[PDB]
Amino acid sequence: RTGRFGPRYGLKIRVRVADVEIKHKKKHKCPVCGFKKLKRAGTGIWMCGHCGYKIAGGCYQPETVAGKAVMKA
Amino acid sequence: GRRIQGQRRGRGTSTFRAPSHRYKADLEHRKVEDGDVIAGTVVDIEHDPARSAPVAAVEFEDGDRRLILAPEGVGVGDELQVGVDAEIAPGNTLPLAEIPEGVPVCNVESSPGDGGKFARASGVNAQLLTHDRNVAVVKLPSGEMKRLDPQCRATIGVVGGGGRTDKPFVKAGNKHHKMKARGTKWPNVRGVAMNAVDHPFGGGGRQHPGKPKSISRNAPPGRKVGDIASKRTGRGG
Amino acid sequence: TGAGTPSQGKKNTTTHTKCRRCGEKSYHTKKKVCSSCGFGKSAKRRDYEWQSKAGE
RNA sequence: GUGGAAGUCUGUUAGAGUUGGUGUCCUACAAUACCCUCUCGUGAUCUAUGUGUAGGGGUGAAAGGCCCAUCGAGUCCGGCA
RNA sequence: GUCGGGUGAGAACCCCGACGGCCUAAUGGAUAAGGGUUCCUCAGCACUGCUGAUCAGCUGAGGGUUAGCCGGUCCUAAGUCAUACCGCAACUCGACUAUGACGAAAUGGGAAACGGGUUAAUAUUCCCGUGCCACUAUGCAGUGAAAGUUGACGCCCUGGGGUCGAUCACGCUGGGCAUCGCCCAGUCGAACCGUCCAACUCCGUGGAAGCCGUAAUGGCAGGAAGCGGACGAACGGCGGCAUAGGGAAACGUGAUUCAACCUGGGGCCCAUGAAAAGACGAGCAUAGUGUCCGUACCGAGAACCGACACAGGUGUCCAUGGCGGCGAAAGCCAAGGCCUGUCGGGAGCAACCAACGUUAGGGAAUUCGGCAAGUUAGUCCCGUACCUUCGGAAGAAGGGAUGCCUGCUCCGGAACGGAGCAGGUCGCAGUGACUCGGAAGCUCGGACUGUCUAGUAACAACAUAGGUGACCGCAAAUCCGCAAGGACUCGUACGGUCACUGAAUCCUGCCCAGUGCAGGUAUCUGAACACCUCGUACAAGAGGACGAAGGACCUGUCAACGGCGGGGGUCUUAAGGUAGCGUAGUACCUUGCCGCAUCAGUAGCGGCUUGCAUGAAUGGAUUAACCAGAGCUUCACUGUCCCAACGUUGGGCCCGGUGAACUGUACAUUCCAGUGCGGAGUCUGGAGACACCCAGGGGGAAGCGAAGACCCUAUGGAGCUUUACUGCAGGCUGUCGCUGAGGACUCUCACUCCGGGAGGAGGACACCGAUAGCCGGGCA
RNA sequence: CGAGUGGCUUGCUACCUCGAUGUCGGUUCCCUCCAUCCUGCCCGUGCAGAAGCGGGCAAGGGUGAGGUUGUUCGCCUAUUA
RNA sequence: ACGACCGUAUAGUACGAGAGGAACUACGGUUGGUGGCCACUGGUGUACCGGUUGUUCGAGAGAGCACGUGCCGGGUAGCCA
Ligand SMILES: [Cl-]
Ligand SMILES: [Cl-]
Ligand SMILES: [Cl-]
Ligand SMILES: [Mg+2]
Ligand SMILES: [Mg+2]
Ligand SMILES: [Mg+2]
Ligand SMILES: [Mg+2]
Ligand SMILES: [Mg+2]
Ligand SMILES: [Mg+2]
Ligand SMILES: [Mg+2]
Ligand SMILES: [Mg+2]
Ligand SMILES: [Mg+2]
Ligand SMILES: [Mg+2]
Ligand SMILES: [Mg+2]
Ligand SMILES: [Mg+2]
Ligand SMILES: [Mg+2]
Ligand SMILES: [Mg+2]
Ligand SMILES: [Mg+2]
Ligand SMILES: [Mg+2]
Ligand SMILES: [Mg+2]
Ligand SMILES: [Mg+2]
Ligand SMILES: [Mg+2]
Ligand SMILES: [Mg+2]
Ligand SMILES: [Mg+2]
Ligand SMILES: [Mg+2]
Ligand SMILES: [Mg+2]
Ligand SMILES: [Mg+2]
Ligand SMILES: [Mg+2]
Ligand SMILES: [Mg+2]
Ligand SMILES: [Mg+2]
Ligand SMILES: [Mg+2]
Ligand SMILES: [Mg+2]
Ligand SMILES: [Mg+2]
Ligand SMILES: [Mg+2]
Ligand SMILES: [Mg+2]
Ligand SMILES: [Mg+2]
Ligand SMILES: [Mg+2]
Ligand SMILES: [Mg+2]
Ligand SMILES: [Mg+2]
Ligand SMILES: [Mg+2]
Ligand SMILES: [Mg+2]
Ligand SMILES: [Mg+2]
Ligand SMILES: [Mg+2]
Ligand SMILES: [Mg+2]
Ligand SMILES: [Mg+2]
Ligand SMILES: [Mg+2]
Ligand SMILES: [Mg+2]
Ligand SMILES: [Mg+2]
Ligand SMILES: [Mg+2]
Ligand SMILES: [Mg+2]
Ligand code: NA
Ligand code: NA
Ligand code: NA
Ligand code: NA
Ligand code: NA
Ligand code: NA
Ligand code: NA
Ligand code: NA
Ligand code: NA
Ligand code: NA
Ligand code: NA
Ligand code: NA
Ligand code: NA
Ligand code: NA
Ligand code: NA
Ligand code: NA
Ligand code: NA
Ligand code: NA
Ligand code: NA
Ligand code: NA
């Protein structure tokens, strides 16, 4: 997490980096299979190490509040 | 005095240009004779150095291989379709007319065939509200209600990479690297930090602007700095 | 660093060379233009009225 | 315990920089040098070569700094006795 | 450097030997740029060489550079040019679009060479031997042949494969030493051809419901382990090459750690890490062809840039030589190089100076200030406060240990790897030299790393993430161009432009009167064309009607410029200072008052505080961490001081050689007084005064150096500013031309934009040309 | 209230120097003046003594060390004839 | 080329109600200044001797280098306070 920042940057900066990245690094449940093997490949790119499915998602999360609204509509 | 920095920009020298040669593709919708038959498959997902957002590589039936402004939720294997009779799923492109109202769209054309102009940045999206035989009313991310020829094509879904703006750069170092991939001079020195000769706000024994910051729309380049034709400033009221 | 003596040391770049056209050592090999005769810029030879007193 | 993150630490590794000595020098070794001391040293890093921007114009993390020992408007010749 | 010797007319510095030293990422080896013959040989010393010279990078004359397989050449990169097109009065000018070409010699890509020998000087170029590549021809094979692969790629961590090197063991060959038995060198052998294959991927078998596996992550009924197989690596192993070569000889075998090279796994990005030629895909024999350019030497404390044989500057590779140790560190020493950071001889060698060592007792009394110097130090064990953003503070502080010798234990496969034990034992001192933090506390500032005044400023200044406001839907906002055109932009509001503020935390009050910006506007004001009236046979010209932007007027807006008082229990001019903070880096009075601290404190810190003249993004308060930033206190330390001394090295002094510059109206041995344009070696009066020379420290020559920067003067200059004067771009707006049909409207045909086209949007507007009004330090 | 001396302060003047007479404070080293702070010799006393106060001659010698401040000045401390 | 102070005896005396408290003179010492000297104490003493770390000469012995002594201990003459 944010610990690599030492006593630099301040509270809000690094609290939001740990938060974004903790969610960022969470086991994600893949769209194709149902397995929780989705990891970020880069900015907005996600893949599942299990079947290798490579997806377009949020920048720090595979799904964004807006991406879900689409499914419905 | 000397030309201010905003005038230096205009000259288009190395320092202000965009590292174009390092860019991948000019994301634009495909041209289709008609019929809509055109479909293709998602061969891969890449990073767009020009938009800090993901982009999809696609292989069309007629052999054509082109990168595509990738909406959220497109993966490798998926089949996208472009045409009047395109199915109505995320990733597919078709004129606003064939699109059902109430649906989120991105990479909208300003005039049919231009290849898409509106809503293309990370996680944004337009909102198709009203239909008609003559006008298609779309709500662009800025919130403006834009009237468009129902023939302007567009992509279903919201642009991928959403939420990029949520996390702070944290350190100069990170801005640095981002900036180097854009047509932008960075960092930024404050006008009031410069010398009278370099900027209308420069000079003085302390740092403050000479006159008020709101400048007239009619101000000539060289003078037009600060708050441009501001309709109001501050937060009060 | 001194812009003087200490900055003279990096000067091992070749620029002005023997010109094919006028024979002067003024052909800027990086610009491919002669500063003396204009070769590489003008078909006509470089010449100016200010190269001499106004009435001469 | 493992892992090995960092505009992270120590560091005359290489390299970069230049705080104090207001030392030595000051018809110098040198039109910006010598020594000790000191700062950085995985990064907004340092560096070679190639390449772009030209004078009321460039370039400037801004000191009116820099653009060949030349800068609050380069240099050369001319206007010019 | 020194002693001998060689050559020579001549020898400190040219050469040989010995002895003594210097250089270890360089003072060695190979090179890029740049130089340009500086390279080698012979002959010389008038020039050059910090002295000399028989020497030389000097002078003169000769000689020297050999390539199918090393570079160029070829490809394409940022980008550049040429032609066409268009612009411009015009071009040697100018943007776009086409096409073509150029653009990489260490250091991008890339068909192919190794070993030995040879010259005064070349060498993967010559010679000897061996090997390899491309093209073409002939012949056999082959119909395949273009899909694909490769070329071809970021940063961090890491496993395995593995050569050289280094080391260890043992054997052989040669050498050294001479109380031992030790110590050193060597023990060789290529390209290439052939062969072997770990890793990754995949196939079959198998059938795990908890096992498999890693340094770590991890894997699996969507099929784990195990077993069998396909593909598949090294500049590596192995065989050939090789009764080649090389060595005086022997002409080794194993091992460990393993640069190169090969091959995997993981992690990071608001950063995504070239292209093209070419190669492979796609056999073999024989033969022919492989031209053109570079090739010497230096590569630096003398061959480069810096006027110089300049203590400066200048890129790459050798980062694996030994001991040491964490180490590419110190220190010492190999190989290699050097005694050319090129003037010497003499004096116990004084004064004085530069670098430096040691100083009793005291211990910052020195000083603006602890400036300078010193103290501390490596490693292990114990132990560690306030504060804090919970990361940190922290190596806090403080305490202890530390060698050698003998014999052992533990971890590991092992190391010539690490951790420990017991006993013995020497010194004042065991990180014994070297290497190697002094520590603690208060306050100010900026949050942090970073930037800057090349050459007196490194800071508190800039930047920064973070906060905030403004503009714009893309035929945009902003910006460049005279134009043709262009940056932003392979971009599209989670954007990018224009500004302010400057991390976190708590917060950010009141004011729209002035100024700015923006919106509205009945009425008022408001130019030109057209129109109407008067005038003129026309025309000048006077007047009227209409009225755009703009202004008056009204509104919005301060995280827009900025403001936040006097008086009384409202007045100027809108409000009348809120939270905080406060004698401030802001406080005139001022050394404010009180306290802490000291013998004594214009300092410092805390409290008070009526604040000459604090205060909220002109941001306020506060704040952990950080800092060659500013002030202060304590412990420790010490030649900073009391108060100086002795010593070390290089100068200084004498001698040989070389050999400048600054400065000079004249005269000049001056001193005390006086006088003078009031600051005299020179006048006047006195006094003193034999001439010359050496060394000194600098009192005077208002010493030398610079036509004073300060100040004033000049109808001098320049940069900068603005509601100074006058103008100019540019923006807005009306009108006319392009421009067409039927104070509001439709259409389509010019013209514009979108579309590959069909066609779609727009449309007499817009764009452009002309003109008129407003704004107009952006510019002159 | 009146008369003076000095040339340390301050002011005034604009004579001298603008082809430059290097600033304040400090330091170090040298000479001097007396309007004498101490020391020697004296006079008066509201001089018992002791300790003082005031005055005369007199420049031989001495007149030191520290805390704040760049300070001069001054404020403060402990020594001192 | 000497300036000045303190102390003892004078003396608890003269003087004085008392408290308190002199002098002349003779002595001892201190301080500042001055000139000289080194038996004594102290400093130096890269003369010298010893201890010892790293490395090199194979070990030993004996040596070089570690800035002009590697460091530590002792230190004669001389020069000094
Ligand atoms: Cl950004
Ligand atoms: Cl070459
Ligand atoms: Cl692995
Ligand atoms: Mg594009
Ligand atoms: Mg932001
Ligand atoms: Mg970060
Ligand atoms: Mg850029
Ligand atoms: Mg800034
Ligand atoms: Mg400034
Ligand atoms: Mg200006
Ligand atoms: Mg400010
Ligand atoms: Mg310059
Ligand atoms: Mg660091
Ligand atoms: Mg460091
Ligand atoms: Mg460059
Ligand atoms: Mg300035
Ligand atoms: Mg020049
Ligand atoms: Mg030679
Ligand atoms: Mg000769
Ligand atoms: Mg080429
Ligand atoms: Mg190459
Ligand atoms: Mg040679
Ligand atoms: Mg050669
Ligand atoms: Mg030399
Ligand atoms: Mg001492
Ligand atoms: Mg003091
Ligand atoms: Mg003092
Ligand atoms: Mg210091
Ligand atoms: Mg074991
Ligand atoms: Mg030590
Ligand atoms: Mg202060
Ligand atoms: Mg800072
Ligand atoms: Mg400077
Ligand atoms: Mg600094
Ligand atoms: Mg500096
Ligand atoms: Mg700042
Ligand atoms: Mg900001
Ligand atoms: Mg911002
Ligand atoms: Mg406010
Ligand atoms: Mg105070
Ligand atoms: Mg401000
Ligand atoms: Mg003058
Ligand atoms: Mg002036
Ligand atoms: Mg002027
Ligand atoms: Mg177009
Ligand atoms: Mg002006
Ligand atoms: Mg003078
Ligand atoms: Mg008298
Ligand atoms: Mg006297
Ligand atoms: Mg020695
Ligand atoms: Na200003
Ligand atoms: Na852990
Ligand atoms: Na320095
Ligand atoms: Na100019
Ligand atoms: Na002239
Ligand atoms: Na092989
Ligand atoms: Na080693
Ligand atoms: Na010599
Ligand atoms: Na740093
Ligand atoms: Na107002
Ligand atoms: Na207003
Ligand atoms: Na204020
Ligand atoms: Na810094
Ligand atoms: Na000393
Ligand atoms: Na003198
Ligand atoms: Na100026
Ligand atoms: Na003068
Ligand atoms: Na002075
Ligand atoms: Na006296
Ligand atoms: Na004082």
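Numbering, chain B: per Swiss-Prot, residues 2-238 in sequence.
Backbone N, Cα and C define each Cβ position, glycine as well.
Pulled from Swiss-Prot:
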type: MUTAGEN; residues: B:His200 to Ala or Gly; note: No incorporation into translating E.coli polysomes; ribosomes assemble normally. Significantly reduced translational activity
Cβ density check for B:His200 (mutagenesis position), other Cβ within 10 Å (all protein chains) comes to 24
Once DSSP output is merged into helix, strand and coil, B:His200 (mutagenesis position) belongs to coil
